[PDB]
Amino acid sequence: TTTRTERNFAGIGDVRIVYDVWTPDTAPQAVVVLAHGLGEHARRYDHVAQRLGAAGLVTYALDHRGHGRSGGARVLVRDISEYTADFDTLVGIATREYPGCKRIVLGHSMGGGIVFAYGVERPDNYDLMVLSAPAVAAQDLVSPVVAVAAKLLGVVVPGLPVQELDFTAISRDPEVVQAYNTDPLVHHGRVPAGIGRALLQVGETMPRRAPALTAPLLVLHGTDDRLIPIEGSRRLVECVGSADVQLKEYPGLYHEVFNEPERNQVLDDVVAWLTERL
Ligand SMILES: O=C(c1ccc(-c2cnc(-c3cccc(OC(F)(F)F)c3)o2)cc1)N1CC[C@@H](O)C1
């Protein structure tokens, strides 16, 4: 059994950042610090934390600013460093509470871009990285017109909507799509300029900064992901400095591999990989 404790801290700008700590009833083997993606929140990761907890891992998971239970204007950000700074605070909380534990940083989609950006800035502050469909090549997905709009408007009017996404592509399971669309904590609007700018900041610098990532790296990606094409993860694993880097491709899976019907197999793979490398 893994128990959830809800806490908060003051993020950049004195925003209230809510986070969960999931603690198993066994001696802790390592600590996972988890970053969710755009428009969602950490309580879409209960089952992930519970599965990791069965492996003896403690999971810290925040709601990013403008998401879920945390404060701030919804999906408002001006710079990727807002997200990575708050992520860094959570890593520091985990480090102080479990100083004898290795640290795993885990991110999905936009959260994978956040974790990647954190990981190249602080490569000695964690031991292992796991990324689910990381949004690290957004420049391939944003048209030239809204790339200009996002880069010129993203700090002046970060809340300005510039594009809509097909949430029905998050999963092959209609129950997952339905639960997403009815979740009051999920953002159901358009993607705003500030998010676009932050996504472009990660993607434009990924090839030049990826060599600084030398920790063991596991990337998970569904081959039928229509939100973040798998080619971006294939490029990522070619650019990182890590010698111990793997991309596990899941044939037929959609974007949210941790929520797909095969999620217990995906999570078995993650736990097996972590077990070998801790
Ligand atoms: O984090 C993510 C996420 C997934 C996918 C994209 C994505 C793909 N293509 C664009 C995109 C493309 C053009 C303009 C644009 O607008 C912007 F220029 F950015 F303003 C954005 O965004 C972004 C975030 N998710 C999905 C739900 C949950 O699984 C967590």
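Heads up, chain A uses Swiss-Prot numbers, so what you see runs 2-279.
From the backbone N, Cα and C atoms, a Cβ is placed for every residue, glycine too.
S110 to A appears in Swiss-Prot as a published mutagenesis result, with the remark: Loss of lipase activity. A sphere of 10 angstroms centred on the C-beta of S110 (mutagenesis position) encloses 25 other C-beta atoms. Taken residue by residue with DSSP, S110 (mutagenesis position) is part of neither helix nor strand, so it is coil.
Sequence annotations record features per position, and here Swiss-Prot assigns active site, nucleophile to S110 based on a curator's inference.
Swiss-Prot gives this note for the published mutagenesis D226 to A: Loss of lipase activity. Within the same chain, the residues at least 6 positions away from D226 (mutagenesis position) whose Cβ sits under 8 Å from its Cβ are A134, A170, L254, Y255, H256, listed in sequence order.
For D226 (among others), the entry in Swiss-Prot reads active site, charge relay system, with the evidence type a curator's inference.
Its Cβ placed at the centre, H256 (mutagenesis position) has 24 other Cβ atoms within 10 Å. Under mutagenesis, Swiss-Prot gives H256 to A with this note: Loss of lipase activity.
Taken from Swiss-Prot, the feature active site, charge relay system covers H256 (among others). In the three-state DSSP reading, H256 (mutagenesis position) counts as coil.
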Query = Which state, by DSSP, holds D226 (mutagenesis position): helix, strand or coil?
reply = coil
